[PDB]
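Each remark here refers to the structure printed beneath this line.
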Amino acid sequence: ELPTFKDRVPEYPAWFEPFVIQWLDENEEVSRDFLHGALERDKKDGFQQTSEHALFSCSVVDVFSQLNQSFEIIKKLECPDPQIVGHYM
Amino acid sequence: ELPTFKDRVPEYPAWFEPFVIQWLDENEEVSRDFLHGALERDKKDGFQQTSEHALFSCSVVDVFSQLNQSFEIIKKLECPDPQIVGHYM
Amino acid sequence: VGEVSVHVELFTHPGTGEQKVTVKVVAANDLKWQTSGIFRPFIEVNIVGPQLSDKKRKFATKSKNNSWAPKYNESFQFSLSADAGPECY
């Protein structure tokens, strides 16, 4: 809100970007290892439909949950540099 | 009276509270159907005064009677959680 | 052994100048608990700090069946003491 910096796209996100990228990487591995877990549970369960209206099995829900957790972190950064955001995205 | 639970506001009322609210719902709708019935019975009675000195007509009385029968059904629970009470109120 | 998404709002309670702690339990994720049965995770939340004898120290979410990434979206409200600051908790 200071005029001096409302006059700019904030530069501090550029400091953190390498770390957020490292985090996105770590998150991908965690996601792909979580996936195999989630699938192995579901496969061992013989792919039961989650319910008589949730026509899909649980691993979908697990996986999208993992993805959504992952996304929401990024989204909560609200990085004010759209190019760093584009890179994250 | 066990020290462990003498130490506490009982948590059990949180269990029943939705069913009490359901009851309050059933109750209100019954009360609003009743209200229309009472008004209409009084209207059919041309809205006579309850007596020449009881200057309102009978539906007022019926409604307060109902509302009190209703309130007392709540009150008879004496929920030891006053916020759950506050919710009923 | 997993993680918990919380959103937490300290309210230096705008109605009293006590401190109240709203805790929205959003979800858990990556729970290392692929169990020998029906997993039914729930999240207990406890407040810790001085002068809590007279206060509800514990809450819990509902449970979720078979879900290593259970969402909850459940919001609890501890009271702190009035005296001890949030840094005592």
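Throughout, chain A uses Swiss-Prot numbering, with the displayed residues spanning 1143-1231 in order.
If you check the header, you will see the structure was determined by electron microscopy, 10.0 Å.
Quick reminder: no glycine exception, Cβ is built from N, Cα and C everywhere.
Quick look at what Swiss-Prot lists:
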MUTAGEN   A:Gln1190 to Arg  Loss of binding to STX1B and priming activity; when associated with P-1279 and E-1655
Discussion item. For a quick check of packing: other C-beta atoms within 10 Å of the C-beta of A:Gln1190 (mutagenesis position), how many?
Written reply: 10
Practice prompt. Using DSSP with the three-state reduction, classify A:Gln1190 (mutagenesis position) as helix, strand or coil.
Written response: coil
